[PDB]
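Structure record follows, encoded as structure tokens.
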2 protein chains.
Amino acid sequence: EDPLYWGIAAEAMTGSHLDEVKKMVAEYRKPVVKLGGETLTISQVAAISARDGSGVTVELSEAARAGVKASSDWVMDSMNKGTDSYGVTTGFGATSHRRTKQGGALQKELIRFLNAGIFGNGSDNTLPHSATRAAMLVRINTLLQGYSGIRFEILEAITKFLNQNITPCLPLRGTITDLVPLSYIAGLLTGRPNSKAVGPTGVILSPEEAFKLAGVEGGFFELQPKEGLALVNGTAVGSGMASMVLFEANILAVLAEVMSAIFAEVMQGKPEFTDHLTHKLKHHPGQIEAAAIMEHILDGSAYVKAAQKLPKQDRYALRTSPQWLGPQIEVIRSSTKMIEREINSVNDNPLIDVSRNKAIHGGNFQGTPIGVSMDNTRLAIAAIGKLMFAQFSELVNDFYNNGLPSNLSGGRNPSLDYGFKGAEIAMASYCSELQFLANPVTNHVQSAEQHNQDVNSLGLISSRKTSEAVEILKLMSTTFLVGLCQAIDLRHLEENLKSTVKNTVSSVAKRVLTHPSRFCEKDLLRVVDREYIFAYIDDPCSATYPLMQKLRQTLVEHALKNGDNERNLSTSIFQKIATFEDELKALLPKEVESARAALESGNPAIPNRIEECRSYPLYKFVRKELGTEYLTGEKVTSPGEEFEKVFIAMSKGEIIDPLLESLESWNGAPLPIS
Amino acid sequence: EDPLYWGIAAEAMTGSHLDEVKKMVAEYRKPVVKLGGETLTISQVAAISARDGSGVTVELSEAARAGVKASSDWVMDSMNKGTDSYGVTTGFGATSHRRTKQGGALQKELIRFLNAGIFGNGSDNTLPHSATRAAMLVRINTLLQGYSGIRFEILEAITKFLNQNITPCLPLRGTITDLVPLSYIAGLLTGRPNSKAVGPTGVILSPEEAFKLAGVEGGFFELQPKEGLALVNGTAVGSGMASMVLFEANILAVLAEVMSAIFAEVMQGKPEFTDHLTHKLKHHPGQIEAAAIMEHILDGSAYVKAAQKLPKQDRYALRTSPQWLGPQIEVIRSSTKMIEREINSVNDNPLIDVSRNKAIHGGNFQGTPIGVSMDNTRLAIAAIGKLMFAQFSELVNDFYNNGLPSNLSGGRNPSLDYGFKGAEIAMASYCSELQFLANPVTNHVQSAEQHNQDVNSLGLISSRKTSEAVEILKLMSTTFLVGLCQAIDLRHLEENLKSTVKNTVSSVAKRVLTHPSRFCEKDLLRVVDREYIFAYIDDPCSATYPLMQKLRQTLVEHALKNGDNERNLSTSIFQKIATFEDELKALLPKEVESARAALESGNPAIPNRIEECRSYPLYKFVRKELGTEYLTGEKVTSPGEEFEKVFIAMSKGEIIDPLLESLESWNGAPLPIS
Ligand SMILES: C=C(c1ccccc1)[C@@H](N)P(=O)(O)O
Ligand SMILES: C=C(c1ccccc1)[C@@H](N)P(=O)(O)O
């Protein structure tokens, strides 16, 4: 039926990406990660990788013990029968013609010469301790399947190091994917003299102190034949970090879908761009899901529903966002499956097949799935950030943001409030560096190790660059999300002040215009209805702003059509202009300032419509739970001070819950075509 | 004084880039290229490379004959003394341990196994015949210095092939820089059975036919010891093409400087951005020259001088263009010097030093100067095109082009004329592909030829990508230059129609406004002076366009300040509005149409100010000599039809003369700081 396992691979790509993310989040928060060599998820690797006191613990399946012992015993019995085994009685790699009977000394030597990394002083050349934990977890998962020929006791010791947050120090570079950095795990286990570890609070430990604080009894391990090679001959570091990167990339792809919808909300975009017919007719599932998610947010938007009771299309960053995000999500999802197979693979060599009484030589250490998926994922991250840069740019440009202030300036005086202009330049710098990062790593392969390794994956180098790309995407997402919340509040200010202007224009009209000028009150209010508040509200009665000009234009046009009644000063509309303009100038500025002051005090005449929006949890989280403040030149607070709050919260995973809550009433299908 | 030749290298970088270009152009057009191994310029290589009947001929310096014979004789005498010489009695490259006494068969075999390229059918895998000519010229120049040990007769035969435009067919790929493609020159010379050549009209020739049409007498050459290796062991193909690319890149850099100034002219930019103080204070000579060149054009601009007799700063694509272009010009100039040294180098191995009675083994075949200069030059080409894309985008956007029509639309009805919108999308596609091409080639080095060639330059691959970049820059320059000429004509239309509107508004004012409304004629004309013609001229009396609205606003504001005189209908300014508006509506549309029709017939009321501009030669060349037409929706002609004229002319070098003429009165210094 499925002898090459294509079909079981296809099965994992069914169901929505969002449900996959919901499962990942639930898996991440489980208190125990039980390893049995076969069920490791990127969410479990991400959970173990954290060094933030979540309390997650690792436990080893007792079901693997028998297979582990069988291959360990097999190798030891092979050593005693005098047989010639690669990596056991022979040299390594291109020098495998050398032979020896000192199996123990051979493995000791293996770790010694693989300790060829460089740390220097400080931490710049050190693998992040979170990544080292991920690699430890993943190495255990490989060795547990019973094909590697290493004692279960060593796996238990690595488990204690994880559960006590005692982490060996690994070099950042030195691997083409992972012998050298993995040798620094083995060196801790053998107590090498240069081996160092870091405790939970950051203190450097000797191997002795580390064993002590981890509760590993029995002294340092003396590696038995093949045991050094089983520890080092795998892709655990590259795939470990790729899991951490993919966990965050998946969640950020959902954040990008939702923020594209909040973007549409505050831009007053046409929700038609999410119509299921459009996306159904292209078949791409990423684009169909993306449209449906944004459709869900917009179908529960108080802005859209308000507009319904009262340019045919938007620019690409809004209208084509489902077409744009769709394929990036498919890449991230497909890359995730590839990494999940890699972290559950037997990446080791040779393999001990006790059932056939032999060792199988092969290339499962070749981390191509990591290189390929990380290269492809990094390009997709860059495409997500380029869209986010385009959206941000639209949002802060008054040419394109449908009446929002230039720069999303917040204060009363636009000459002393340039809003997000600095943040916008920084968004360009983020986006540019992201497009550089989008270049591949895996097309830079050198013929290595005396040309024995004449192809090699560069997996971990690629994972490291995708991790950098993810951090930049977080800087962009933070900056965008705070911009969106500012725009939300500006729409709130806009609708309240617009009501005040309309009430004042009407009341002054009903006074000074009684004779036949009564007819033009409807036209004067229409001037207010159609004019952009932020084009004039900082100085509403200024003669050079559009409100006074167009009100006066309305009075003039009514007088010109007023006929012979215009010839009698008693019924002349033109003769009412200066009275009207004086009366409005006398009352409108204070009415506007009062309503604004009432809004700033929490007493708006019209409540903030975000509160009735499916997108409310993200706004509430940013503005109310984190206390991120509305940004104004009338205060000293910088945009960066507020970015910090969201960025630190995003990096602690606190965005996940409000992100998912905005979608929790979605049934996973697009709306009927209406 | 200068024992490492840094100082003589520094000397070549003095004087202006423009004077260097002027010399290059004069050198290109000389009727004879005399090679003596030491004076080859990129302009001579470009001139020889052409297959367009310019009649340029190659002649060999008789002064080199003695050195050539001496090393040829030396090698033959070495062969007869039984001595062991690399490439003469030994195998090649990584297999140099093999030995033989059949020197002739060794060189025959060398050409045979180096004929390892692939052509297929058609021309896609064939080196362009212009590049093959460049490589032939450059190979002669290396061998003429007397260090290679090859007969002068063979150089004379290649000279005949050049002077009769008989060109051997070379494969496009196969070289890491140039044994394989150079072996197809040697194969023609030895009459190999697969060897093919192309005549002047394109007919494929056998080696026999080629020798016949070239007038090479004496039959095919039988290579003597070392002669095959001297033919193939050089960088001639990479450096040959790099010369052709650099010749055009230098001229296009001057076109970019000048077009940046014409851009400023039609944008009504502030010529202050070229002020010498600004650029002097940065020391960069490329930026100082660039500013001074643009300053020269602007100081002789009738637009600027007109504006003088009657926003403080421009956007970056205009204001920072000298800062942007400066370093690209320095890179192109420095790369040119590197290639000129390479095409005059003894790139061969081993070298025969008769003066010391020995062969010198070395690495002069290592084409790093080509790879490095082409990689650096390609990045600079991309930066020039990115600026040109930014400038074009500004020019066709009515938000930023200071009153020019959106899309530079040309016709009477903007709803049926979308101008350069298609060209603008194509400019984005050019710019994007250019930014891709900007990636380096020389960071993709493979350890080659059984790891004997474990570093290699990839020079020719880089030259090929820079050549592609140059072609794209030509597509952008063509499209930009035709856009600039359209804008020039639109400023001509703008000033003529604006005069017509002002005359009509004045004459109707002086009639229907005589009572005290005489005072507002000055304000009404000011409305015309300050309003953008193209914001209303397609329908000048439309009530929704700014002209009628603001004229009416002027009459209303004068009536409001007219006081008690406004209360008597005899002296009421408001009572004059509908008369004025009716009178203007009756006369202005036909006055405008008449003046426009008079302009289209060559009878403008105001001549085209381009005629008094230092930039006039480029406009005259494009619009009048090439017959490139003003683009309008009222005709069937496409922008591409007009692009063709300029692109084909640009590729024939016909842009050079008008380009240089626009600068011919420049003394090479910036203006005094005033
Ligand atoms: C080449 C290898 C190696 C190199 C250095 C030390 C230990 C092993 C192993 N990847 P293998 O291909 O399994 O022999
Ligand atoms: C390695 C070389 C070679 C390879 C194939 C054919 C002929 C020569 C020469 N570049 P060289 O380094 O001069 O020996």
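Since chain A takes its numbers from Swiss-Prot, the residues it shows come out as 25-201, 205-337, 346-549, 557-716.
Per deposition record, X-ray crystallography, 1.9 Å.
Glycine too: its Cβ is placed from the backbone N, Cα and C atoms.
Lifted from Swiss-Prot, the feature list:
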type	residues	note
ACT_SITE	A:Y110	active site, proton donor/acceptor
MUTAGEN	A:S210 to A	No loss of activity
BINDING	A:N260, A:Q348, A:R354, A:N384, A:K456, A:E484, A:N487	(E)-cinnamate binding site
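Where Swiss-Prot records a feature, it is marked here on the structure.
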residue: A:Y110; record: active site, proton donor/acceptor; DSSP class: coil
residue: A:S210; record: mutagenesis position; DSSP class: helix
residue: A:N260; record: (E)-cinnamate binding site; DSSP class: coil
residue: A:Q348; record: (E)-cinnamate binding site; DSSP class: coil
residue: A:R354; record: (E)-cinnamate binding site; DSSP class: helix
residue: A:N384; record: (E)-cinnamate binding site; DSSP class: coil
residue: A:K456; record: (E)-cinnamate binding site; DSSP class: helix
residue: A:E484; record: (E)-cinnamate binding site; DSSP class: coil
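Working note on the recorded positions A:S210, A:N260, A:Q348, A:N384, A:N487: by count of other C-beta atoms within 10 Å of each C-beta, A:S210 ranks first. Counting only same-chain residues at least 6 apart in sequence, those with a Cβ under 8 Å from the Cβ of A:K456 ((E)-cinnamate binding site) are A:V431, A:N442. When the Cα of A:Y110 (active site, proton donor/acceptor) is compared against those of the binding-site residues A:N260, A:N384, A:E484, the shortest separation belongs to A:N384. Relative to A:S210 (mutagenesis position), the binding-site residues with Cα atoms inside 10 Å are A:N260, the candidates having been A:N260, A:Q348, A:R354, A:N487. By neighbour count, meaning other C-beta atoms within 10 Å, the densest spot among the recorded positions A:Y110, A:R354, A:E484 is A:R354. Taken in sequence order, the recorded positions A:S210, A:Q348, A:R354, A:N384, A:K456 that lie near ligand 1, meaning a CB under 6 Å from one of its atoms, are A:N384.
In this structure the residues listed as binding (E)-cinnamate are A:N260, A:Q348, A:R354, A:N384, A:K456, A:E484, A:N487; their two most distant Cα atoms lie 58 Å apart.
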